[PDB]
Amino acid sequence: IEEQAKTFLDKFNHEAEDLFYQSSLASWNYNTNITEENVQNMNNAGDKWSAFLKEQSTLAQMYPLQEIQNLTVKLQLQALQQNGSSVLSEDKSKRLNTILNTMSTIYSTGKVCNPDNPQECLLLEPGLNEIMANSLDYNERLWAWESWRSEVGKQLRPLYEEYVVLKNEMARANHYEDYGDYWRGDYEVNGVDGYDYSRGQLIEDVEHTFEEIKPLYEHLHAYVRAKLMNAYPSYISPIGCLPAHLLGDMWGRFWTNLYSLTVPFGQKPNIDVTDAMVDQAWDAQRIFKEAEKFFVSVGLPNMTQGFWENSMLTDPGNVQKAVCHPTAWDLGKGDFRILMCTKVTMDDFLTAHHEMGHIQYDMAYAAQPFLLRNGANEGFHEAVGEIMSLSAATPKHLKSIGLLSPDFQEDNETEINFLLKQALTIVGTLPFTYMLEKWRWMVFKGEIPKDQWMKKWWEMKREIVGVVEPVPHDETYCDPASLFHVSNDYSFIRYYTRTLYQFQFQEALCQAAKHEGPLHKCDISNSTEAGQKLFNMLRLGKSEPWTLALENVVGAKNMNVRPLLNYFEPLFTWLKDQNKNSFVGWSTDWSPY
Amino acid sequence: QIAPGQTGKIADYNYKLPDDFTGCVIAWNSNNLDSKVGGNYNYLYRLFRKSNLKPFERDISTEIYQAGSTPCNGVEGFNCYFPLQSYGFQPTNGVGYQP
Ligand SMILES: *[C@@H]1O[C@H](CO)[C@@H](O[C@@H]2O[C@H](CO)[C@@H](O)[C@H](O)[C@H]2NC(C)=O)[C@H](O)[C@H]1NC(C)=O
Ligand SMILES: *[C@@H]1O[C@H](CO)[C@@H](O[C@@H]2O[C@H](CO)[C@@H](O)[C@H](O)[C@H]2NC(C)=O)[C@H](O)[C@H]1NC(C)=O
Ligand SMILES: *[C@@H]1O[C@H](CO)[C@@H](O[C@@H]2O[C@H](CO)[C@@H](O)[C@H](O)[C@H]2NC(C)=O)[C@H](O)[C@H]1NC(C)=O
Ligand SMILES: *[C@@H]1O[C@H](CO)[C@@H](O[C@@H]2O[C@H](CO)[C@@H](O)[C@H](O)[C@H]2NC(C)=O)[C@H](O)[C@H]1NC(C)=O
């Protein structure tokens, strides 16, 4: 009966918030002071935490989920009674982990050898990505691009074909029709008096919103192609799909490395204040104190005190072995900290706002039950970080914080260099982000059979992205699997949804801030109403659905992409003038070979 | 939770004051002596108990809870729990989780 489940979950919370703490503390202590003793000590803490959570799952199964009247205790049972794994035969559980561990090692250890010099070989990140980020030699890039797929991608293909079976048996045994729908499960909402949402309804709202982005994207594609024809003469058709090896990395995921090739007005220096930070003699403490001044200026709470001593903002004075990768940490017990190794830079001033914007989210739902202390969906959690960096990147913020002079002036040509540099990150990836998820949603349901996995992929790169194979491919490759998110089993749809929600939140706070200008100039400062509408959504955690948290900030019960397009209307108006004599969109029939 | 008129897990099951309390409440932060990095599980608390307390019941009685209709003779498997838990006090806790 229901009231027993309240008391069972009260036991779980008071047990879990402590096991979670000393586990995540041992993980922190390892990350900041790496030794094999610290590896062992963090691993067997993570072990004893996992061992508790799975025992409590079989004890949570004991409760009838359908009898629960309370919605909050019901979310906590549903999230603990989940089976996830185990449902398999144990030899198929062992085989699945063996395959995942094998795709993980092949992706990370993967060497590509130079055919000119078979004694020299490159991992993925050192040298092989660097050619794709900084070379302008079409043949050196094409060599790195096709060698990654023909040397490493061909080893991931035969693993992916067995992983797709084991994932779908597990999803079915959990009663989802396929493992693509198991992932979608995050967004599911039921019984909440008009705020409900289906797993499948995500696919229709993605495909309804994405075709409002296509008009903006097709002019950005045409402009990028018209510039790349000067970097790569004869290699590109003025109506062609873009060859994949030219797009700034190993996959073409973001177009942002093409800024230096594509720039509107490069003789106007796109703004920096790193020089102002070093001439004002700022340090890691100042960098974060002027970031804190922004959150208290919008009316949010300040650092949880013990943050300042228990955080690491700098690489130590001791020659310590540590991971300096910037990360906001929550460890429970109200213990919020931030691990990074900052260097006096505006990129770091803006990462300080981005990561502090994660801590500022965690603190609002600290009063929720433990099982509910997460974002309203997997997309919101980076989107609530970035809107602080959007604020801090403005020249209005930078002149109020003393990083720009009172006599510094913004010219139109600086604004369009800025918005194009943004669009190559924010908009250029959205076809790839819908398409890679569409391909996995089609693979897990079997709408693409294994004699069409690679056939369908390059028809979709050509149709949805306007991007084309430099060399023909076949079912002995797996170009999707040549990527971390596909080889390490990570659902990508959180990035599309987060990139929509981000601009809805931006424009809702802009209206509260009485904002008189274009959406991109907008600063979250000295505004009170904005902080109040923000905090009243931030403090809900998982307890209320994302479908309701949106109408709290934005006024809308679902995702809307108009605000993202309204960040870019000044740029799109310019791109149209830069495309009048040109061809817009692409021919799917064209190939570079 | 420590007052006349207040409610909560302590105020129902550990420490009640009369709602017209003749007296005062004093408290001070004790991270610097009550907590150590190993987890000072020394302090316990009544997480579960039947009915409710009266004011000033220091009821040391320690037997397994049991909710709804189940018998329970120890083991504490399901719907029945040992009534006490420790505080996990550590000097690295945040302010509201400090001793
Ligand atoms: C079940 O729902 C009720 C309300 O629908 C929640 O009751 C509130 O509980 C808090 C303490 O947690 C009280 O301060 C409020 O005054 C209560 N309000 C009402 C209207 O009951 C209850 O918390 C829910 N159950 C759980 C486990 O959260
Ligand atoms: C979780 O997996 C189990 C199979 O291991 C599913 O079947 C349950 O079997 C247990 C006995 O091991 C029974 O106590 C349960 O009653 C069975 N399921 C229920 C509650 O009907 C079980 O269905 C799976 N649970 C989920 C999340 O669907
Ligand atoms: C930035 O603003 C200037 C100032 O208006 C623009 O220059 C005008 O451009 C149009 C179209 O070529 C001309 O008809 C005007 O005569 C120009 N103004 C002057 C004072 O010469 C410029 O085009 C804008 N740049 C962008 C990228 O929008
Ligand atoms: C935005 O907030 C800042 C911080 O409070 C305000 O800065 C103050 O500005 C006045 C006059 O401009 C100075 O006398 C104060 O010394 C400033 N305070 C600090 C702490 O530096 C700023 O005025 C606010 N903006 C608006 C439009 O009110």
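Note that chain B is numbered according to Swiss-Prot, with residues 409-507 shown in order.
Going by what the header records, the deposited coordinates were determined by electron microscopy, 3.6 Å.
Heads up, the Cβ atoms here are built off N, Cα and C, so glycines get one too.
According to Swiss-Prot, the mutagenesis experiment B:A475 to V carries the following note: Increased resistance to neutralizing antibodies. Within 10 Å of the C-beta of B:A475 (mutagenesis position) we count 19 further C-beta atoms, all protein chains included.
For the mutagenesis of B:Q493 to Y, Swiss-Prot gives this note: Reduced host ACE2-binding affinity in vitro. The structure shown keeps the original residue. DSSP classifies B:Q493 (mutagenesis position) as strand under the three-state reduction.
Here Swiss-Prot describes B:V445 to P as a natural variant; the accompanying note says: In strain: Omicron/XBB.1.5, Omicron/EG.5.1. Annotation note: B:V445 (variant position) sits in a coil segment as assigned by DSSP. Using a 10 Å radius centred on the Cβ of B:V445 (variant position) and all shown protein chains, the other Cβ atoms total 10.
Annotation for B:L452 (variant position): same-chain Cβ neighbours under 8 Å, separated by at least 6 residues, are B:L492, B:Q493, B:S494, B:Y495. For B:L452 to R, Swiss-Prot lists a natural variant annotated as follows: In strain: Delta/B.1.617.2, Epsilon/B.1.427/B.1.429, Kappa/B.1.617.1, Lambda/C.37, 19B/501Y, Omicron/BA.4, Omicron/BA.5, Omicron/BQ.1.1; Contributes to cellular immunity evasion and increases infectivity.
Recorded in Swiss-Prot as a natural variant, B:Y453 to F carries the remark: In strain: B.1.1.298. Neighbour list (B:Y453 (variant position), Cβ cut-off 8 Å, at least 6 residues apart, same chain): B:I418, B:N422, B:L492, B:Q493, B:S494, B:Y495.
Taking a C-beta cut-off of under 8 angstroms and a sequence separation of 6 or more, B:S477 (variant position) has no same-chain neighbours. One natural variant catalogued in Swiss-Prot, B:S477 to N, is accompanied by this note: In strain: 20A.EU2, Iota/B.1.526, Omicron/BA.1, Omicron/BA.2, Omicron/BA.2.12.1, Omicron/BA.2.75, Omicron/BA.4, Omicron/BA.5, Omicron/BQ.1.1, Omicron/XBB.1.5, Omicron/EG.5.1.
Sequence-distant contacts (6 or more apart, same chain, Cβ under 8 Å) of B:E484 (variant position) comprise B:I472, B:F490. Annotation of the natural variant B:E484 to K in Swiss-Prot: In strain: Beta/B.1.351, Eta/B.1.525, Theta/P.3, Iota/B.1.526, B.1.1.318, Gamma/P.1, Zeta/P.2 and Mu/B.1.621; May enhance affinity to human ACE2 receptor.
For the natural variant B:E484 to Q, Swiss-Prot gives this note: In strain: Kappa/B.1.617.1. The structure shown keeps the original residue.
In Swiss-Prot, a natural variant is listed as B:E484 to A, annotated with the note In strain: Omicron/BA.1, Omicron/BA.2, Omicron/BA.2.12.1, Omicron/BA.2.75, Omicron/BA.4, Omicron/BA.5, Omicron/BQ.1.1, Omicron/XBB.1.5, Omicron/EG.5.1.
Under the heading of natural variants, Swiss-Prot lists B:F486 to V and annotates it as follows: In strain: Omicron/BA.4, Omicron/BA.5, Omicron/BQ.1.1. Taking the Cβ of B:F486 (variant position) as centre and 10 Å as the limit, one finds 15 other Cβ atoms among all the protein chains shown. Secondary structure at B:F486 (variant position), taken from DSSP and collapsed to helix, strand or coil, is coil.
A sphere of 10 angstroms centred on the C-beta of B:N501 (variant position) encloses 22 other C-beta atoms. Swiss-Prot documents B:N501 to Y as a naturally occurring variant and attaches the note In strain: Alpha/B.1.1.7, Beta/B.1.351, Gamma/P.1, Theta/P.3, Mu/B.1.621, 19B/501Y, Omicron/BA.1, Omicron/BA.2, Omicron/BA.2.12.1, Omicron/BA.2.75, Omicron/BA.4, Omicron/BA.5, Omicron/BQ.1.1, Omicron/XBB.1.5, Omicron/EG.5.1; May enhance affinity to human ACE2 receptor.
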Conformational class of B:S477 (variant position) under the three-state DSSP mapping: coil
Of all listed variant positions, namely B:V445, B:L452, B:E484, B:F486, those lying near chain A with CB under 8 A: B:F486
Three-class DSSP secondary structure - B:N501 (variant position): coil
Top Cα neighbour of B:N501 (variant position) in the set of recorded positions B:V445, B:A475, B:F486: B:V445
B:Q493 (mutagenesis position) CB neighbourhood, other CB atoms within 10 A: 19
Rounded Cα-Cα span from B:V445 (variant position) to B:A475 (mutagenesis position), Å: 35
B:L452 (variant position) in three-state DSSP notation: strand
B:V445 (variant position) and B:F486 (variant position), distance between Cα atoms, whole Å: 32
